[PDB]
Protein chains: 2
Amino acid sequence: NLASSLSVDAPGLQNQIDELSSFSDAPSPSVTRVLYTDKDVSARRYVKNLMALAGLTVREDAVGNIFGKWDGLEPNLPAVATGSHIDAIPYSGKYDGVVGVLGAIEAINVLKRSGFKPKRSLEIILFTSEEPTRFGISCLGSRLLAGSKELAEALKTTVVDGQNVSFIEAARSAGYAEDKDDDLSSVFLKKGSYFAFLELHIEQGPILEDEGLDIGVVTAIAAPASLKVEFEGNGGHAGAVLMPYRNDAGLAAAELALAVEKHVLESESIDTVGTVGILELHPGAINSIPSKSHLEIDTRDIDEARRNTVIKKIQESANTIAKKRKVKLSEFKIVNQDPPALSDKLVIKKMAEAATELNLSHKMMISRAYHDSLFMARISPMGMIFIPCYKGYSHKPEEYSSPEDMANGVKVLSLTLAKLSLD
Amino acid sequence: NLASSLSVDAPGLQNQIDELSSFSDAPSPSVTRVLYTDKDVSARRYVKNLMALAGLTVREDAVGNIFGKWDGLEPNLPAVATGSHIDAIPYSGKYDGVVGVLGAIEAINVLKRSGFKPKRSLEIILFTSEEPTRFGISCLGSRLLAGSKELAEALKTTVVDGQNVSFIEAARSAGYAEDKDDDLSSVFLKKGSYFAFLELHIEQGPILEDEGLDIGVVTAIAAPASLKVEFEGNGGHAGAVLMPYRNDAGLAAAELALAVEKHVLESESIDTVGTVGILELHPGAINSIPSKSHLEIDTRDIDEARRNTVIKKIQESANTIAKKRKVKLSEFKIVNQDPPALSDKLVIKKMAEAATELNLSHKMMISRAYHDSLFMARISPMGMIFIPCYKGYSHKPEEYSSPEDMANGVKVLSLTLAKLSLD
Ligand SMILES: [Mn+2]
Ligand SMILES: [Mn+2]
Ligand SMILES: [Mn+2]
Ligand SMILES: [Mn+2]
């Protein structure tokens, strides 16, 4: 049957993972690859070439989401879509995102080798960017596909990066958003344009590995939020300004970072997380008392209300700390505060059937990380396939998924796409 | 007499202060000017031009200390020296250091207009750098003039900046070519090679302004130290690594910064200070748990033993925090731990006499900031002349000393140089 016929070029896929990792601003084994930079442009060209070699019809939208379609026997029907991202945060790994892009192309090649003939077309999406590194905006491509007018407006009017380069200027340097007449609504997909959307991804947790399982059938994605906070004080000379006269913006930031941890732990649930991954001091000189501090805070929970309580407490603490330290709370901005997504029950059923037919052990589980799937779920029924990764490591160069684990994920993706194409 | 004949071009000196401030990597009103950068080179050239216009013999040593001599009637006698620095930490003011360099040149011009005939030569020193910004080393020039073999060795073997540029490469780019035969010992001054060393400097405190006084006669300089600390943890995914499994290097850093403040306050003396002016996270992404943190800590006291107790407590806390957070204390480096210095009693005497002869009010006081004077004191009798500054502000663009305050300092410097030259 179809399932028994599926065969993946596992070393070939690994070779592509390694080749793509060369497009990096960080030295190997780390990867850094940021939206619209030269390394991103090179990586896009590499992927588009692989899509062409796979016989896919390739197109791009106004912000650089890339689509590669295998036309079905009934091409007017909403297609079955799959895909992921290839951007990488600073000093991260080679597998996050990339497995779901290169692996989706491999799933096409696998199905073609088996002589599968899709009824509904299959389409691979390379999302233009999923990581928030450049503009503070996660899932930039999929948020637009899912029809965010607010985001489209912001991208055209106010959005800039840390070097004051605008979104539009960055896009144009990479070959996109050239048309002046587009408010970016051209990117929006109407609800139902895809029959379903699937994303293959490394688990980014140790559960499948610890339990000895091959496949996670993802049932939900946890609710993510992020915040930016700034404090301002008077600054001055570190040697000469006596302690009673200070209002140290760095100490306010230190206290807020510890308050974030405290409020997360106060939830009493191990599913709650919060992190201060960015903490910058100005002027940032050893002998200058910080007059401005800038924090960026990530916080999430599978339970939206429980997460929101953490956010409320963080704002309360920022105000309490500012008053105590006698500094100005000059910025407190919630950058995003998004609900969780639920995978579609029929997609879940088909995925689990596919794993069973392939003799692959599996469990149903939640995603802690967010993904493009979070926003694609607003447009069509969604599911995700998790594969194991070594010790759950992710967002660091120790991240690793074996050729066998990737091949298993590709087989499940191939078979689930096939099932949905004939639905 | 000589005193009554001294006249300063006060607006002209102000104009020079303003012109020099244009050599900056920060937009006005702030100044940033770092050792061996293009802005530093431009400022060196500006000063050397003024020295030549004042008829001084101009020379430079291996690391770029600049000397401008007015030859006396007895040129073989140890000269009377004066000088300061022109480097500026990020986003600082226009007066720190610069007043004692431009003001020293103006003092020469003042004495020449009055027809003064020196016995001992007078020599102006532009120290190559006094701020620790680039290499973490304060008083780089004067520590070398004072004969630090440990520093000379480090500069040629291990010292690099934050961008991994070596001291040698940086010096070379600024026109200080490396002599592989020179271990920098060529820079060392013989003890007693100067009769005395004087530094004119803004107070960097509010005392003279608050008390309505013209001149501070500095009697001692507080004991400065600095520390570099790094913590290392596992890092990883901000969304997926659950709180009990973390070893967050950023939170270790936050706790250490708060411990620094605590230990300073524990001294029970208002003269004790400590600051964390630099706190950097790696990888520094919103969704990546910090795997490395880097702190640079400044701590000082007029009392050396009290200062040292603070340092010991900070090291104890760094170890306690590392154990509790389950991170590695990967670096704990005391970069410098220097004793205080006392001004020479006969230099103090001459300075007070000069202020009195000029009908300027004055008081004895200590310096909280460190200065090149701290290390020149190891080579020759030392003193400092403080002038008032607005609200004591320093290391920020609000720093200000009036044209009159500078001119009065210049007059005291001129007259003190003259008195010492004839002694
Ligand atoms: Mn990621
Ligand atoms: Mn991802
Ligand atoms: Mn300074
Ligand atoms: Mn200074």
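Per Swiss-Prot, chain A residues shown: 54-476, in order.
Structure determined by X-ray crystallography, 1.4 Å.
Even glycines carry a Cβ here, placed using N, Cα and C.
As annotated by Swiss-Prot, Mn(2+) 1 binding site applies to A:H138, A:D149, A:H254. Taking the Cβ of A:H254 (Mn(2+) 1 binding site) as centre and 10 Å as the limit, one finds 29 other Cβ atoms among all the protein chains shown.
Note on A:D149 (mutagenesis position): other Cβ atoms within 10 Å of its Cβ, all shown chains, come to 29. Per Swiss-Prot, Mn(2+) 2 binding site is recorded for A:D149, A:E184, A:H448.
Long-range Cβ neighbours of A:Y423 (mutagenesis position) (same chain, at least 6 residues apart, Cβ-Cβ under 8 Å): A:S191, A:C192, A:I274, A:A275, A:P277, A:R353, A:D391. Positions annotated as substrate binding site by Swiss-Prot, on the basis of experimental evidence: A:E183, A:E184, A:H254, A:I255, A:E256, A:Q257, A:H290, A:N340, A:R353, A:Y423, A:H424, A:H448.
For the mutagenesis experiment A:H138 to A, the note given by Swiss-Prot reads: Impaired enzyme activity. In the three-state DSSP scheme, A:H138 (mutagenesis position) is classed as coil. All protein chains shown were included, and the count of other CB atoms within 10 Å of the CB of A:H138 (mutagenesis position) stands at 27.
DSSP assigns A:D149 (mutagenesis position) to coil in the three-state reduction, placing it in neither a helix nor a strand. Quoted from Swiss-Prot, the note on mutagenesis experiment A:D149 to A or N is: Impaired enzyme activity.
Taking a C-beta cut-off of under 8 angstroms and a sequence separation of 6 or more, A:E183 (mutagenesis position) has the following same-chain neighbours: A:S137, A:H138, A:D140, A:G150, A:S191, A:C192, A:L193, A:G194, A:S195, A:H424, A:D425. One mutagenesis experiment catalogued in Swiss-Prot, A:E183 to A, D or Q, is accompanied by this note: Impaired enzyme activity.
In Swiss-Prot, a published mutagenesis experiment is listed as A:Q257 to N, annotated Strongly reduced substrate affinity and enzyme activity. Under the three-state DSSP scheme, A:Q257 (mutagenesis position) falls in the coil class. Sequence-distant contacts of A:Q257 (mutagenesis position), defined as residues of its own chain at least six apart whose C-beta falls under 8 angstroms from its C-beta, comprise A:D149, A:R421, A:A422, A:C442, A:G445, A:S447, A:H448.
Quoted from Swiss-Prot, the note on the mutagenesis of A:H290 to Q is: Strongly reduced substrate affinity and enzyme activity. Sequence-distant contacts of A:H290 (mutagenesis position), defined as residues of its own chain at least six apart whose C-beta falls under 8 angstroms from its C-beta, comprise A:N340, A:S341, A:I342.
Record note (Swiss-Prot) on the mutagenesis of A:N340 to A: Strongly reduced substrate affinity and abolished enzyme activity. The DSSP secondary structure for A:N340 (mutagenesis position) is coil.
Under its mutagenesis annotations, Swiss-Prot gives A:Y423 to F the following note: Reduced substrate affinity and enzyme activity. In three-state terms derived from DSSP, A:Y423 (mutagenesis position) belongs to neither a helical nor a strand segment and is classed as coil.
Around the Cβ of A:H424 (mutagenesis position), 28 further Cβ atoms fall within 10 Å across all displayed protein chains. Swiss-Prot documents A:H424 to N as a published mutagenesis change and attaches the note Reduced substrate affinity and enzyme activity.
Of the residues the record lists as binding substrate, namely A:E183, A:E184, A:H254, A:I255, A:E256, A:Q257, A:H290, A:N340, A:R353, A:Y423, A:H424, A:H448, the two whose Cα atoms sit farthest apart are 50 Å from each other. Distance noted between the C-alpha atoms of A:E256 (substrate binding site) and A:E184 (Mn(2+) 2 binding site) is 16 Å.
Between the CA atoms of A:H254 (Mn(2+) 1 binding site) and A:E184 (Mn(2+) 2 binding site) there is a gap of 14 Å. Proximity to chain B, taken as a Cβ less than 8 Å from one of its Cβ atoms, holds for A:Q257 among the recorded positions A:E183, A:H254, A:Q257.
Among the recorded positions A:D149, A:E184, A:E256, A:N340, A:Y423, residues whose Cβ is positioned under 6 Å from ligand 2 are identified as A:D149. Apart from the site residues A:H138, A:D149, A:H254, the chain places the Cβ of A:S137, A:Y148, A:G150, A:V151, A:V152, A:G153, A:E183, A:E252, A:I255, A:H424 no farther than 8 Å from the centroid of the site's Cβ atoms, the recorded Mn(2+) 1 location. For A:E184 (Mn(2+) 2 binding site), the same-chain residues 6+ apart in sequence whose C-beta sits under 8 angstroms from its C-beta are A:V87, A:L88, A:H138, A:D140, A:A141, A:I142, A:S191. Highlighted here are the mutagenesis positions (A:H138, A:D149, A:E183, A:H424) whose C-beta falls below 6 Å from ligand 1: A:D149, in sequence order. All protein chains shown were included, and the count of other CB atoms within 10 Å of the CB of A:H448 (Mn(2+) 2 binding site) stands at 30.
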